[PDB]
Amino acid sequence: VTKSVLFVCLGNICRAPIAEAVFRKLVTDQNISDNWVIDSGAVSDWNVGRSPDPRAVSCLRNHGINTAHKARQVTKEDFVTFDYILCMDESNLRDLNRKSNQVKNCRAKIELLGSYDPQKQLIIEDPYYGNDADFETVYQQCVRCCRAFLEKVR
């Protein structure tokens, strides 16, 4: 059956754009592309409509990955429509758990993307104030976690 994943972070301009692209390439190579609906969302609304941070685009490009990401915000309905909601850090998780209360038929499994990391680096740090190295790290964690996530949910 078709499954759906929603990657969530604070501004949806750095981490989520990277995780979504990484996951998209994984399922495309493995050829299971059409069994998954992939999307991204932000906890906040400041960057709604915005394209990814240029440092996130460069990093992805260094790995032969392209993307036409347009930031949108998470809504109450995402909890009832998506199978999985994978977020970046502690606050994301907290914010999400809190919002999934105003919703009666919540059915999305809200989890930290890093909980799937075999190297157990649970938290995926916001790189907005860092350098290109911090973006490569985020990329490295997403590969680790996404690859592990897929060989576990199908």
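Throughout, chain A uses Swiss-Prot numbering, with the displayed residues spanning 5-158 in order.
Determined via X-ray crystallography, 2.2 Å.
Cβ coordinates are placed from backbone N, Cα and C, and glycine is handled just like the others.
Over in Swiss-Prot, the protein carries these features:
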{"type": "ACT_SITE", "residues": "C13", "note": "active site, nucleophile"}
{"type": "ACT_SITE", "residues": "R19", "note": "active site"}
{"type": "ACT_SITE", "residues": "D130", "note": "active site, proton donor"}
{"type": "MUTAGEN", "residues": "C18 to S", "note": "Greatly decreases activity"}
{"type": "MUTAGEN", "residues": "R19 to K or M", "note": "Almost inactive and not able to bind the substrate"}
{"type": "MUTAGEN", "residues": "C63 to S", "note": "2.5-fold increase in activity"}
{"type": "MUTAGEN", "residues": "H67 to E", "note": "Decreased activity"}
{"type": "MUTAGEN", "residues": "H73 to E", "note": "Decreased activity"}
{"type": "MUTAGEN", "residues": "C146 to S", "note": "No effect on activity"}
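Positions of Swiss-Prot features highlighted on the structure.
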{"residue": "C13", "record": "active site, nucleophile", "Cβ neighbours (10 Å)": "29"}
{"residue": "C18", "record": "mutagenesis position", "Cβ neighbours (10 Å)": "26"}
{"residue": "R19", "record": "mutagenesis position", "Cβ neighbours (10 Å)": "32"}
{"residue": "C63", "record": "mutagenesis position", "Cβ neighbours (10 Å)": "25"}
{"residue": "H67", "record": "mutagenesis position", "Cβ neighbours (10 Å)": "14"}
{"residue": "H73", "record": "mutagenesis position", "Cβ neighbours (10 Å)": "19"}
{"residue": "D130", "record": "active site, proton donor", "Cβ neighbours (10 Å)": "18"}
{"residue": "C146", "record": "mutagenesis position", "Cβ neighbours (10 Å)": "27"}
DSSP three-state assignment (helix, strand or coil) for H67 (mutagenesis position): coil
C18 (mutagenesis position): secondary structure state under DSSP, collapsed to three categories: coil
Among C63, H73, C146, which are recorded as mutagenesis positions, the nearest neighbour of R19 (mutagenesis position) by Cα: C146
In three-state DSSP terms, the structure that the residue listed as 'active site, nucleophile' belongs to: strand
Cα distance (Å, whole number) from the residue listed as 'active site, proton donor' to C18 (mutagenesis position): 7
Rounded Cα-Cα span from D130 (active site, proton donor) to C13 (active site, nucleophile), Å: 8
For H67 (mutagenesis position), the one of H73, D130, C146 that lies nearest, given that the recorded positions are compared by Cα: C146
Integer Å distance between the CA atoms belonging to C146 (mutagenesis position) and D130 (active site, proton donor): 13
